[PDB]
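Participant: Structure incoming, see below.
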Amino acid sequence: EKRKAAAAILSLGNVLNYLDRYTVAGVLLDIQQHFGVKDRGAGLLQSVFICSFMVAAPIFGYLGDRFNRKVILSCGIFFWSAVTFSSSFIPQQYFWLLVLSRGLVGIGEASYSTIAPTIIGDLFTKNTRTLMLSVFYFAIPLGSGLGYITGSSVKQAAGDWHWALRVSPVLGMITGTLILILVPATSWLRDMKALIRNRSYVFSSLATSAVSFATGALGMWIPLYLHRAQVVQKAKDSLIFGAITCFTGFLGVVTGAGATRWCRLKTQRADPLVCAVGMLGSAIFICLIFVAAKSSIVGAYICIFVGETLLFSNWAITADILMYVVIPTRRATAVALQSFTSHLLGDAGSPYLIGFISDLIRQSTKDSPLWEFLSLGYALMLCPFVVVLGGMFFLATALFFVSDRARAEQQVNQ
């Protein structure tokens, strides 16, 4: 039973993990007005955070594979909670301290997205492990929704972003204490050389990279796209999208778990096929989103709802594939390398590239509001291509999943 309590506490930890990510991005307009900084600094905040995460991911992965995956995780929790609360103090004249604090949160936050999945895989190993991983990666929609919900609520309560950056750290420190208490006590060069020869894991990592590309581009451009659609058609969109994303992620993880359970009764390849059967499907509805931008009066872009439901589904099935195809001593490094390759090719390169494409299309022709909306749509047409490539790489994972699962099980046996 204490494994269920440990899984619940790690789920809450992940909730605070993601709520501490989008808190500095749901109130970014107020921070931009406060420090006198411009769009360059607004991008720089999350850019330095992501680069810090990608620097500190392999190191914490290797450390977790080495020694005491629990104290590292609790120390990371305590670190970024204490760092965010301290960053709340930061005056107006000092912006590079805020940038440095986001960098330190990035360092200290690679010890939860790359270490907690290993503990979850070590607690349960069955369909209940799939259920607990569904909870842990449903904490991702919940974090990404409550981030904007809290960012709006705090400015509805007081005229500060300081409360947005102060409300979470106390609960994060409480979660650190409970992680340290209620979680039971469960070469690198050669390991990494042996993680690229794993074809199932390689193609699953590519699929996750494509998923992250899609999520990043859509999340940082769709609100402005719908705003331009309203402008040509003739604030609250933040909370609307946050609530939509939260409920849709609930629905998506439920759909993914149900489809995996109903499809595992037919073939051994029900983990890497079903995601593709969703992902391609998601891509299809993504295209309809743009059509929904033309005449949102009848159907108010519910294709966002459907595509997000079919896309926020594979987060836990990717973790299941990883736990199947990677032996328990290499799991922390496998997750760390997967996250490094994901965020290198994903949500750190999606919004900037989409903006560059939009700039090229807008500069190609004389500017007009209808042309702005059309240029953004033509630039976001690239997202379905990446989702389709993610589906194709999930099928490529399906080709070798059974072989790699058998090999991993054999090596685990001895």
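Along the chain as shown, the residues are counted starting at 1.
Looks like electron microscopy, 3.5 Å, at least that's what the header says.
Keep in mind that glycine also has a Cβ here, set from the backbone N, Cα and C atoms.
Pulled the feature table from Swiss-Prot, pasting it below:
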MUTAGEN   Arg102 to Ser (Swiss-Prot position 200)  Loss of function; does not rescue the cardia bifida phenotype in the morpholino knockdown in zebrafish
Participant: Non-local Cβ contacts of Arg102 (mutagenesis position) (under 8 Å, 6 or more apart, same chain)?
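Facilitator: Non-local contacts for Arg102 (mutagenesis position): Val24, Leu45, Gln46, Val48, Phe49, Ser52, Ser87.
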Participant: Between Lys234 and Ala235 there are 11 residues with no coordinates; how far apart are their CA atoms in Å?
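Facilitator: Computed span over the unmodelled residues is 17 Å.
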Participant: Between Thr186 and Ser187 there are 16 residues with no coordinates; how far apart are their CA atoms in Å?
Facilitator: 21
